[PDB]
Amino acid sequence: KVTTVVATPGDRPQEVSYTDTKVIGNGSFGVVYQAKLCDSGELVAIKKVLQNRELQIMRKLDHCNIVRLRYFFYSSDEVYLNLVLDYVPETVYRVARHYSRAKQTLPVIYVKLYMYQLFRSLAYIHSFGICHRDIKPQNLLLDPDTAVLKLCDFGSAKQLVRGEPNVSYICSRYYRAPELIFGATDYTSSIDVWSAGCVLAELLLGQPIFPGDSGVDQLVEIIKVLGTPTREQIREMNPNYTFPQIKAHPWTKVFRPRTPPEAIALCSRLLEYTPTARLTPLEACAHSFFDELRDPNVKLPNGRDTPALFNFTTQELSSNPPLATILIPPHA
Ligand SMILES: COc1ccc(-c2ocnc2C(=O)NCCCn2cncn2)cc1Cl
């Protein structure tokens, strides 16, 4: 059993053949398949989307921490866009769920590795003005043996342009920045930093930090930890907006007693009401929570070497070039 399609590399079209196709995922966009290519025997993921920005964004990206677009083709009385991506066996969500179900917390070495690679992938997309707008554990692909993380699902991604409005009802509820809940249309790529902060907090906690039962109750869940946002914080989130009045809960008492203090400190700097107050992805990479990753003697728990973490390009460093000396340890 073989499927042959006319596909373009992720230019000149060509006959692409694959076998062992099976459904692995399902969403509003359509289906996600796992298949094996004929020429190399390599496994691929095929994202089939019924019927704009995704393909254009996916074709521009070339980073170690972003899912690689191998080929693309249109198929099947309704037309679908099929994105052929290099297959990655796991997700942060599935790994975190296994630990959660077994009443265990993910070792902080993995939390450091996954969060650092997510921030690096964010520093790269934000350098082109591209905001992902769907940062959640499910969109963080993992190779369990090498601990290499790949950001995926650019279906909500948009190149943000100052002055031009954007939809407020975006991102998965639990990872939705408070300005979006307040109905902001002039938000920045800092919405992804809030989502990344929600992912970190979830990896430390064993469950989502803000589990809202609606897009409105989502703000109430944030208030239960961060306290009520001040009038100034509300103005910085959405100036057009003219909420229970309670104080912030201590950050240390949010997480289990033995949670590393640097993890707690990083959380507080990402989960800020004021969007501008939140760390940029590059500053997050530089945080003391990622110190272990800069140690020359650092290894993965299986004894293997950690992935290449400090091979930064001029593009990733463009937001703050003098950060390079702090980010790149002397051994690298
Ligand atoms: C919604 O968008 C996507 C969804 C997936 C990918 C993808 O890309 C490379 N690998 C995958 C992938 O799904 N791997 C399997 C991960 C674990 N798993 C889940 N169910 C069974 N196993 C890409 C895009 Cl863009």
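Note that chain A carries Swiss-Prot numbering, so the residues on display, from first to last, are 36-45, 49-89, 95-119, 124-289, 293-382.
Structure determined by X-ray crystallography, 2.2 Å.
Every residue gets a Cβ built from N, Cα and C, even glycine.
Going by Swiss-Prot, these are the annotated features:
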BINDING   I62, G63, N64, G65, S66, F67, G68, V69, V70, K85  ATP binding site
MUTAGEN   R96 to A  Prevents the phosphorylation of phosphate-primed glycogen synthase
MUTAGEN   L128 to A  Abolishes activity toward AXIN1
ACT_SITE  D181  active site, proton acceptor
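Features recorded in Swiss-Prot, as mapped to the structure shown.
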{"residue": "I62", "record": "ATP binding site", "contacts (Cβ under 8 Å, 6+ apart)": "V70, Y71, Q72, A83"}
{"residue": "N64", "record": "ATP binding site", "contacts (Cβ under 8 Å, 6+ apart)": "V70"}
{"residue": "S66", "record": "ATP binding site", "contacts (Cβ under 8 Å, 6+ apart)": "none"}
{"residue": "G68", "record": "ATP binding site", "contacts (Cβ under 8 Å, 6+ apart)": "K85, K86, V87, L88, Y127"}
{"residue": "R96", "record": "mutagenesis position", "contacts (Cβ under 8 Å, 6+ apart)": "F201, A204, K205, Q206"}
{"residue": "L128", "record": "mutagenesis position", "contacts (Cβ under 8 Å, 6+ apart)": "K86, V87, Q89, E97, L98, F115, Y117"}
{"residue": "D181", "record": "active site, proton acceptor", "contacts (Cβ under 8 Å, 6+ apart)": "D200, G202, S203, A204, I217, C218, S219, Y222, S242"}
Direct Cα-Cα distance, rounded to whole Å, spanning the 3 residues left out between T289 and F293:
12
How long, in Å, is the gap between the C-alpha atoms of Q89 and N95 where 5 residues are left unmodelled?
8
Enumerate in sequence order the recorded positions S66, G68, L128 whose Cβ-atom distance to ligand 1 is under 6 angstroms.
none
For a quick check of understanding: given the listed ATP-binding residues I62, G63, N64, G65, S66, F67, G68, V69, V70, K85, what is the maximum Cα-Cα distance in angstrom, as an integer?
14
Using DSSP and collapsing to three states, where does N64 (ATP binding site) fall: helix, strand or coil?
strand
How many Å separate the Cα of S119 from the Cα of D124, given that the 4 residues between them are not modelled?
7
Check the deposited model and tell me the whole-number distance in Å separating the CA atoms of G45 and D49, where 3 residues are unmodelled.
9
